[PDB]
Each structure stands twice: as C-alpha cells, then as structure tokens.
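Comments concern the structure below.
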Amino acid sequence: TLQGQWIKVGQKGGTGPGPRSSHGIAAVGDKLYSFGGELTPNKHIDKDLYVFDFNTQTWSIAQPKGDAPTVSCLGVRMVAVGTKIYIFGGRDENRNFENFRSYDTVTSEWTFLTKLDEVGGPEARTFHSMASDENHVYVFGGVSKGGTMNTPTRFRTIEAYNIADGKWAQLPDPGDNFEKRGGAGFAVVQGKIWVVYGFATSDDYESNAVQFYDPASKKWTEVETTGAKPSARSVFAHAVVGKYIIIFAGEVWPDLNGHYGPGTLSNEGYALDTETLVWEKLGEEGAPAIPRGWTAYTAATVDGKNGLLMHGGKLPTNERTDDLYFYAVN
Amino acid sequence: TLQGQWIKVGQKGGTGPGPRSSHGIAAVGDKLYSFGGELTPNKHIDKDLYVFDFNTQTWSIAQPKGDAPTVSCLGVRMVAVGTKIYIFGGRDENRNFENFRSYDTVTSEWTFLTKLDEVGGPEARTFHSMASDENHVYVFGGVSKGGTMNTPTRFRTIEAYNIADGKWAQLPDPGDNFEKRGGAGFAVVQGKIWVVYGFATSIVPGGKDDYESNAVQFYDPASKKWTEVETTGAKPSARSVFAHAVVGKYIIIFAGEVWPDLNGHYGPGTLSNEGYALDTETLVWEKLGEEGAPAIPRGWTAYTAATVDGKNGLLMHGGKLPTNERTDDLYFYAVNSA
C-alpha cells in the first residue's frame, strides 16, 4: 500500500494569486507556476503568470515576454515538459477562449503554438484535462465553445500534441460506450494514458468510469477497479506518482445551478494502483478538513519527496481558498 | 471479509409516511415501524405510527390505542426490544418535546414510560442516538431543550433504561476528553457499547466552531469503563447523522453529513453517498461495495438493523438530499456473510 502524508505549505508573502478555483498549475524544479482562475462565480480574474518559489516559499509575477496570454481564463489547464509549461483552453466571462501557448521558465518567454477551433485542429475548450510525456502534451475531454452552432458539448477523445513536430493529432475515438466528460482525472502512467471518472453527458452525472488508452496497440481498455473505490466524482485534484494515480476531494454531486453554487464536495483522498486496479484510501493525517473541489493540481517534488500538489478550489460555503497543500509520498 | 449489497425495497402503496428526515424507525419481525419526521426544514409533520409490512410491501397506520404520542416530532429516535418498540425524545416546531413511550406490537397499545426533563430524570432531547439489548434501552448524546435557563447543550453521556425495573440511570460520565455530540453512531456490539463520530461541541463557546467528529469509543459494562480507540483501514472522514446498524462484529454506516450548513438544519450542508464498516474486533474500517448503492448523497435518514427476505443488514429510509429536498427511498444493505 501507498504511504504518505499531507503537509500544509506555508506562504510567506509576495505577489500571490490569492483565493481562486478553476485555474491551472504546474511545477518546474523548485518553482510552481499558476495561470487562470475564478473568484466570483463564472467571472475571470487576471492573466498574470504567478510563480511560487519553494525555497523562499514566496510569490512573484513572471515577466510576460513574447506572445503572452491575451485572455484572463477560468477552466484553463497547464502542464510542464522539460523547462517549458504549456497552457491549453479556458475562457473569460465574455467567452473569449484562450488558445495553445508555451512559456519557457528559463528565458521567461511565451510562444503562441496553436490556434484552437480551426478546421482539422483541436477545439477550444473549458474544464478539459491535461497530461504529458517527454514529447507530448495531451488534452482530454472538456466542454466545447463550440460550435458555433453545435451546442456546447463534452469530448470523449484525446488530442495529442507532438512537441518536436509542433503538431496535433487526435488519438483514436474510444466510441459510443465511452462518456463525453469534463472535469476528469487524466494521466500518463508507465506508457499508457488513463482517464479516471469526471462529469459525463448521458441528468448529466458524476462518472466512476475508468479507462486507459494503449499507444502500443492504439486501443482503449475499459477497466473494472476494486478496493476502497470512491463513489463517482469530478473536478478533483490528481497526480501521478509511480504506478499510482492519486486523487483528492472533488464534486460528488453537482449543484442545482451549474458552476454558480458549490454542489456537494468531498474532503477525502484515494489512490489507484494502476498495476493491480486496486484503490486504497489515503490517510487522514494532515488532510484539509473543509471539503473542496475545482482546485488546481500538479505532480511535484518538494523537500525531496514526490507527490500531489494542490492549490485553491471552492468550499461548501461557495467561498474560494488560497490553501496550498502537498501530499508527500514515501 | 464482509459481503453484501444494496437493494431498493419496493413500496407498493397504502398509507405511507411519504418523504421525510430526522425520524425514527425500527423492525419487529416482518414489520417496520416509523414515527416522526421533518419535511419542511425545522417543521414537524405528524404523529402517526406508520407500519410497513415486508410481505405485502405496503404501508398502513397503526391504531393509536393507549397513551399515544401527543407531539408531532422531528429528531426523535426508536429502538425495538422483543415485541415492543420504544420512542425517545424529539420536538415539534413550537419546541414541545416528546417523552419516553413504548408500543407493544402484540397488544397494539402505547404505554407512557417516562416524563423527560424532570428533576433527577433523563433530560428531553433532540437528535440523540439510541441502542438496545435484551434488558436495556440506551440513549446517547443529543441536543437538550432550550430555555433561557442556560442554553440548549449537547450530551456526552449514556442514559440506561432497565426494562424490567422500569428505571433510568446515567452510566458513568466518560469525562472532559469525550465530545458532547448529537447525530452520533451508537450501537451495542457483543456486550460493549460503541459511540462513533457525530457532531461535536467546541470548547470555544458560541457554536461557530462546532464540528464533525471522527472519535470512536466504547463503554465496557464489565469494568464500567470507557475506552477511546484508534481505528485504521479505509477510515471515513468525520461525519454525523448517518444511517447505521450492527451486524455481528461490524458497525455498518452509510451516507451522512460530512460538513455542516452555515444555516444549521435549514440548509442541506455537505452530504455523502458512501458506506463503511468498522470491524470492532480489529479496529479496521472497510468501504462498502457500491453495488445498488443510492447515487444521490443523503443524510438524516431513519435507520435500523433488520432482517429482510432472509438476510440481516442495514435498513435505511428517507433522509434529506443535497437539493434540500427529502426522499422516501427505502433501501436495505443485505449482508450475505450472515
């Protein structure tokens, strides 16, 4: 069984993002980068790239050199490969949708990489999920713009960006028996791409569906998991550590008013062993008490340990938080 | 290891309670009895004794012979011993509090047993918990009657009613390190009395800091002493007002309130749709299997141990939903391992 604990990461000042949900973070080395956010329900905040340095445990704002983002986003996501971070999707309150961009942590420069919602290209999106490997950025699910006269729909497909080629290609469509989902767990584990739970169309509902896509065979497997298996949920913090997909919190039941209310949130964590398909429940020690969902999340290494880094989110009071927590894995 | 599944028990008509929460149920033989309820938040409904017959799967109203209840109650609870069921506590919208009464399923008659909130006698109460064994009805925790005479407070103690003696006595006070709680799990397991989680009073006066508890203790009649226990396994986060029952060595729980509402019992708070079982011998929790499980989170259900279609398990009725609506769902977790 997995062994680890929660640690509340002190924030000792500087120019920080403050409380927000629905944003994207990712870690490069000793630094955490944060982009996007929602404070007032369904209202954006800003388009600064915030940087948290773990050594000083303080916040600053990165220099917006190059093709800096033009839209203040909610529902945007972010991943890191090498020294670059990549943001995909998100929208502002006026329904300007962001595109596909990279920021280089060394040169502090932004590059516009792909315009979304073009013909034969990946659609613009909110509340998708992102994963990556050494040469790919992956995008799963989400809620389309989109469009323009097909109503906003969810996606059941994966879009693969080959970094060296600078090209997108859609991976094979899993088909009619797979839920189009937003707010899903999504991760690369030991060469396969896992989709875990989410919010599905088909009265729209939390899903407990688990699948992987296998690049070697170019095909999808629907998986039956066991153990301390969490009830269906979405918009949960999640990250890969080894063979484990670790999740925490999330929405267990949707709000009667969409994203305006808090719905029903969770304060519990779980870990899926992708080798055995067994779930186990994370320990309570150090865990944040107040249920949350819509946090930002990323795999990170802090003070020597791998684990799940979680920031912000909304609370059952519908308030946002600026809590930064780390589940450190032994 | 524990083996079971949820079954939605069909309800085929008659005069049933409809949707409600915060009521008391208990089973005698092939019948389920239901008293009390809350539909509109903090409003009572009625004072009928409802009876659900598992053979016909239909509802009727028991005739109120003898000293019938006088108060339409929310926050009342019920236990069954032998052929009698017992109701304790509860209050109506106007803060009239019910007392201690039993209904004899053989004679179909109510008997008044104890007037509550008398001097040296057990205090009146809302959202306490009840358990029982062959010669006792036990009452734990709850929220006391509110006067200006100080304020409504919670209890950390157990009150024991000896059935043969017709007498109440408070069991030893576990003391300052045990939380005063309402909505607690409470059960007699193999000769000891277990207290599980609940909603606790904070040391900080005011109420704003009152919180879900994950404390687990038992009282041992053999030593007359309390033991606080550290449980492991797939251990649920702190919660209260969950359905629960004993099967063998297992305390089985389902659903409940994981986080309180800023508007007290007026709003839905944060509810759960997951079940767990505490193995009281090993102190290991396991998560109940999902099969047939009610999807929509709930809390404030009525609950009882029951035997249905040959199997023992947890019977759960009604409760409130995240939409703040009530349900009339009747669910049974049938344990095959029995």
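Chain B is numbered as in Swiss-Prot; the shown residues are, in order, 4-341.
Per deposition record, X-ray crystallography, 2.3 Å.
Backbone N, Cα and C atoms are what each Cβ position is placed from, and that goes for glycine too.
Taken from Swiss-Prot as is:
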type	residues	note
VARIANT	B:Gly13 to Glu	In strain: cv. Ei-2 and cv. Tac-0
MUTAGEN	B:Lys46 to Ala	Reduced activity. Strongly reduced activity; when associated with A-94. Reduced activity; when associated with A-94 and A-211
BINDING	B:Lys46, B:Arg94, B:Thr129, B:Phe130, B:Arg157, B:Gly186, B:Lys211, B:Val244, B:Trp303	(Z)-N-(sulfonatooxy)alkanimidothioate binding site
ACT_SITE	B:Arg94	active site, proton donor
MUTAGEN	B:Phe130 to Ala	Lost activity
ACT_SITE	B:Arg157	active site, proton donor
MUTAGEN	B:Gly186 to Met	Strongly reduced activity
MUTAGEN	B:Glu260 to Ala or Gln	Lost activity
BINDING	B:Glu260, B:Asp264, B:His268	Fe(2+) binding site
MUTAGEN	B:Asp264 to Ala	Strongly reduced activity
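Overlay of Swiss-Prot feature records on the structure.
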residue  : record                                             : DSSP (3 states)
B:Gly13  : variant position                                   : coil
B:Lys46  : mutagenesis position                               : coil
B:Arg94  : active site, proton donor                          : strand
B:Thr129 : (Z)-N-(sulfonatooxy)alkanimidothioate binding site : strand
B:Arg157 : (Z)-N-(sulfonatooxy)alkanimidothioate binding site : strand
B:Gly186 : mutagenesis position                               : coil
B:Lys211 : (Z)-N-(sulfonatooxy)alkanimidothioate binding site : coil
B:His268 : Fe(2+) binding site                                : helix
B:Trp303 : (Z)-N-(sulfonatooxy)alkanimidothioate binding site : coil
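Across the structure, B:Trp303 ((Z)-N-(sulfonatooxy)alkanimidothioate binding site) and B:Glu260 (mutagenesis position) are spaced 8 Å apart at their Cα atoms.
The recorded positions in question are B:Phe130, B:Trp303, and the one with the fewest Cβ neighbours inside 10 Å is B:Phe130. B:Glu260 (mutagenesis position): 24 other CB atoms within 10 A of its CB, across all protein chains. For the pair formed by B:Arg94 (active site, proton donor) and B:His268 (Fe(2+) binding site), distance between Cα atoms is given as 14 Å, rounded to the nearest Å. Looking only at the recorded positions B:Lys46, B:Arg94, B:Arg157, B:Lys211, B:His268, the densest Cβ neighbourhood within 10 Å occurs at B:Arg94. The 10 Å shell around the Cβ of B:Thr129 ((Z)-N-(sulfonatooxy)alkanimidothioate binding site) contains 24 further Cβ atoms across the protein chains shown. Cα to Cα, B:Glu260 (mutagenesis position) and B:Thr129 ((Z)-N-(sulfonatooxy)alkanimidothioate binding site) are separated by 17 Å. Closest to B:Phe130 (mutagenesis position) by Cα-Cα distance, out of the recorded positions B:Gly13, B:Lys46, B:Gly186, B:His268, is B:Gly186. For B:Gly13 (variant position), the same-chain residues 6+ apart in sequence whose C-beta sits under 8 angstroms from its C-beta are B:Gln60. With a 10 A radius on its CB, B:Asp264 (mutagenesis position) counts 17 other CB atoms from all the protein chains. Looking only at Cα atoms, B:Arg157 ((Z)-N-(sulfonatooxy)alkanimidothioate binding site) sits nearest to B:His268 among the recorded positions B:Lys46, B:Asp264, B:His268. Taking the Cα of B:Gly186 (mutagenesis position) as the reference point, the closest of the binding-site residues B:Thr129, B:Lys211, B:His268 is B:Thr129. Ranking the binding-site residues B:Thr129, B:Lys211, B:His268 by Cα distance from B:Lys46 (mutagenesis position) puts B:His268 first.
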